[PDB]
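Participant: Here it is, the structure in full.
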Number of protein chains: 2
Amino acid sequence: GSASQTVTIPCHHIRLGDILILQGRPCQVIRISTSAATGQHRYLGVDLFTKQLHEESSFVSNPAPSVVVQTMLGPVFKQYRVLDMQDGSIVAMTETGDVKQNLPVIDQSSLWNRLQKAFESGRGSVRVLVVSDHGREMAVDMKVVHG
Amino acid sequence: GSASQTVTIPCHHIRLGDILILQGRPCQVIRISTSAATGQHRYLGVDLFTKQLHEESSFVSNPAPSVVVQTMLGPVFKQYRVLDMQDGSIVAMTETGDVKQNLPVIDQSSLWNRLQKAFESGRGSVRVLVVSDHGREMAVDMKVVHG
């Protein structure tokens, strides 16, 4: 598995807590500042897998006349179904039926407790948002299927 | 001039105050809610030009297996230079030298006062972010060129 698939995010649509690809890896943004040297936005984030800190700045590109764009990359999250939960990990299933027996769940904002609560009251309607990067996969958020 | 040029914005990167295209026009989002009928995000916004209220929901598309995307469109802002300011409007110039003698400035968050203040202390470094839609143009934000 190569680096996570991504989408382009306008810098003016980036806030604290958002997940961006910083130095090649998915990180939770904890600080947005301005570089004194370039005037560009600098992002400080926490690697979702290693929990290490990384920094990367945006840069300016000029697609068309008078159009200045400043963007960062965000990961494409996949949505898997939750079939079972067992000690820290879950049994997930992709849209096509591919079974992941031990999908890890990130320890952030009580995701596990919220996930387990939703599972015990509508298992089939519970979904996990998953980040896939260099072979690794991990549920980073949840979502009960809309009404 | 056709409808404003746009970029795709992930719904999880949309917050109050952001400008989105709602019912075909640039609007400032003032409320984000969930539709009881579809479970999709519903956006209530104020048309930047007419100040009228509009609503539009996101919808789900499935690009790849297990990939569920929910997005809205945002306008592509152009950056013009400020050559002069005169009673409510400004003389702007595009990146290519095209002169707009009476570019209107939106009355939002004291943009005019902030703009005039910056102009009187670094005219050449002052830039205005401009929304272009169906022939109309208007400065909706400002930006002094980075360091």
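Just so it is clear, chain B uses Swiss-Prot numbers, and the residues here are 27-173, in order.
Even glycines carry a Cβ here, placed using N, Cα and C.
Feature list, courtesy of Swiss-Prot:
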- B:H39 to G: Abolishes the ability to self-assemble (MUTAGEN)
- B:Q127 to A: Abolishes the ability to self-assemble (MUTAGEN)
- B:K143 to A: Does not affect self-assembly (MUTAGEN)
- B:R149 to A: Does not affect self-assembly (MUTAGEN)
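Tell me about the surroundings of these features in the structure.
Facilitator: Secondary structure at B:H39 (mutagenesis position), as computed by DSSP, is helix. All chains included, 20 other C-beta atoms sit within 10 angstroms of the C-beta of B:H39 (mutagenesis position).
Within 10 Å of the C-beta of B:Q127 (mutagenesis position) there are 12 other C-beta atoms, taking all protein chains into account.
When secondary structure is read from DSSP and collapsed to three states, B:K143 (mutagenesis position) falls in the helix class.
Non-local neighbourhood of B:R149 (mutagenesis position): B:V108, B:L109, each in the same chain, at least six residues away, with C-beta under 8 Å from its C-beta.
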Participant: With DSSP assignments reduced to helix, strand and coil, which class does B:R149 (mutagenesis position) get?
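Facilitator: DSSP assigns B:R149 (mutagenesis position) to helix.
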